[PDB]
Structure formats: C-alpha cells, structure tokens
Amino acid sequence: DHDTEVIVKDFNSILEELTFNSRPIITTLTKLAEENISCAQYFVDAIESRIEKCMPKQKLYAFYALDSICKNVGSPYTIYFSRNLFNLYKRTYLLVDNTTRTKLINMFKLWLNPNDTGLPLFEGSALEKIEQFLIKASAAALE
C-alpha cells in the first residue's frame with residue numbers, strides 16, 4: 001500500500017535520528033504509533049531492528065522509544081514487543097556499558113508497575129526471564 005509505505009518510511013526516518021534521549025522524537029514516534037495502529041507490526045520491527053543494529057548508547061534510546069509506546073499507547077504494542085523482549089533486553093544488556101545497564105535496570109523496574117497500575121507492562125513470562133537474568137548478572141536482588 002502507498003500510505004502504509006509512506007508512514008513506515010517516515011517512522012524509520014525519524015527513528016534514525018534517535019541518537020540521544022530526544023523527548024520530541026520519542027514523543028513523536030509514540031504519537032505515530034497511536035495514530036497508525038494498522039502499521040503496528042512495522043513499527044515494532046523497526047524498533048527491534050534499531051535496538052539490534054545501532055551501537056551501545058543508542059540502543060538505550062531505542063528502548064526508551066519502545067518503553068514510551070508501550071506505556072502510553074499500550075496494546076497491541078505491549079503484546080507484540082513481549083515476544084522478543086527478553087532476548088532483546090538480555091542481548092542489549094550484554095553489549096552496553098555499566099551506566100547504561102543501571103538505566104536498563106530502572107526501566108525494567110518500572111515495567112513491573114507501569115504508571116502505578118499494579119499490572120506488569122508485558123507478558124509475565126518475559127519479565128520473569130529478565131529478572132532471572134538480572135539476578136545472574138548481580139544486577140537484581142535475591143542474588
């Protein structure tokens with residue numbers, strides 16, 4: 001489809017500019033995700049691809065994009081990102097510096113109680129696997 005193509009390319013183009021913790025960009029990507037749920041899977045793959053491809057510090061900001069979309073838009077993104085969340089998170093964690101790791105850890109903590117709703121942001125399975133991994137990395141308690 002034409003409109004789909006344009007919207008997806010526009011999403012990717014903006015995402016390429018996420019080289020730092022840009023509030024305007026993250027918020028703009030979240031609004032695009034809210035307004036084009038029909039392109040959700042395209043946005044998910046674009047973000048997961050960026051997290052996997054880009055380098056260390058930039059991987060965090062792409063995860064902040066993923067975080068904003070899930071916390072503010074919710075479904076179907078919370079469902080879609082849940083599938084590769086653990087592998088993506090663990091791989092990123094293993095490839096970034098320790099300061100970035102504390103940021104990934106704080107982000108994970110808020111996924112357990114997003115917006116103080118008392119309901120985990122993602123599939124319980126993904127979050128438990130991430131918690132186990134963090135414990136095995138001396139990064140979460142129950143050491």
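Start at 1 and count along the chain as shown; that gives each residue its number.
Cβ coordinates are placed from backbone N, Cα and C, and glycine is handled just like the others.
For the domain 'CID' (3-138), DSSP puts the residue distribution at 106 helix, 0 strand, 30 coil. According to Swiss-Prot, the domain 'CID' annotation covers 3-138, on the basis of sequence analysis.
Here the residue is the original one, but Swiss-Prot notes a mutagenesis experiment at this spot, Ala65 to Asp (Swiss-Prot position 66): Loss of interaction with RBP1 CTD. Sequence-distant neighbours of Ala65 (mutagenesis position) (same chain, six or more apart, CB under 8 Å from its CB) are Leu15, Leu18, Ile25, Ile26, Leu29, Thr30, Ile47, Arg50, listed in sequence order.
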